[PDB]
Amino acid sequence: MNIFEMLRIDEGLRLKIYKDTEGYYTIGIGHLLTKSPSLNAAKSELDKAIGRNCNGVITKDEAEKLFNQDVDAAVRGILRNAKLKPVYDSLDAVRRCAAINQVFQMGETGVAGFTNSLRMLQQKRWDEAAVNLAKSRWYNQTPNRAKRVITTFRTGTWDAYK
Ligand SMILES: [Cl-]
Ligand SMILES: [Cl-]
């Protein structure tokens, strides 16, 4: 198991513009296009990202390309973040994937606000962090996935991903 396979599992793969769980236009492997409700704005953003007239649809390769850039962007965002970096570097590899997951889903921003949990993770208080993490909008709105990530952080193994 690795980050790509993990996220591919959590985000799915769709080749036509779609609405995510929050109702926003997205495409591919969870690639958010825009928060605007204008489909058109979405198509535009799509073409600009891909570099061609897409008409709302892309290929697998295109999707995968966006996914690579996106994983990469997330790691980098973590590294550049002063609140995040230290936590991240203190964790083992599996758990690192779990942090990337969250960041990919909610942004550097959001994760940066999980102050208490962050500290717990840094101190290696797994069970504790896990309970904390569940007291959040994040878990409440997308509980099966959040459960998987949380278990990942809790255990340091890939069992949630079976
Ligand atoms: Cl792009
Ligand atoms: Cl879910």
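Cβ from N, Cα, C; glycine included.
In the three-state DSSP classification, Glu11 (mutagenesis position) falls within a helix. Using a 10 Å Cβ-Cβ cutoff, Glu11 (mutagenesis position) registers 20 neighbours. The feature active site, proton donor/acceptor is assigned by Swiss-Prot to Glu11 (among others).
Taking all protein chains in view, 17 other C-beta atoms sit within 10 angstroms of the C-beta of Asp20 (mutagenesis position). DSSP assigns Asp20 (mutagenesis position) to coil in the three-state reduction, outside any helix or strand. For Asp20 (among others), the entry in Swiss-Prot reads active site, proton donor/acceptor.
Counting every protein chain shown, the number of other Cβ atoms lying within 10 Å of the Cβ of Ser117 (mutagenesis position) is 24. Marked as substrate binding site by Swiss-Prot: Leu32, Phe104, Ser117, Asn132.
Here Swiss-Prot describes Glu11 to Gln as a published mutagenesis experiment; the accompanying note says: Complete loss of activity.
One mutagenesis experiment named in Swiss-Prot is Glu11 to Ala, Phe, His, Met or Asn, and its note says Complete loss of enzymatic activity.
Annotation of the published mutagenesis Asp20 to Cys in Swiss-Prot: Nearly no effet on specific enzymatic activity; the original residue is retained in the structure shown.
For the mutagenesis experiment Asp20 to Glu or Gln, the note given by Swiss-Prot reads: Loss of 99% of enzymatic activity.
For the published mutagenesis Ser117 to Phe, Swiss-Prot gives the following note: 10-fold decrease in enzymatic activity.
Under the DSSP three-state reduction, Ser117 (mutagenesis position) is assigned to helix. For the mutagenesis of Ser117 to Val, Swiss-Prot gives this note: 50-fold decrease in enzymatic activity. The structure shown keeps the original residue.
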Mapped DSSP class for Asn132 (substrate binding site), helix or strand or coil: helix
Sequence-ordered recorded positions from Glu11, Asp20, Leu32, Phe104, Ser117, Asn132 with Cβ under 6 Å of an atom of ligand 2: none
Those mutagenesis positions of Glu11, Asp20, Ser117 having Cα within 10 angstroms of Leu32 (substrate binding site): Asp20
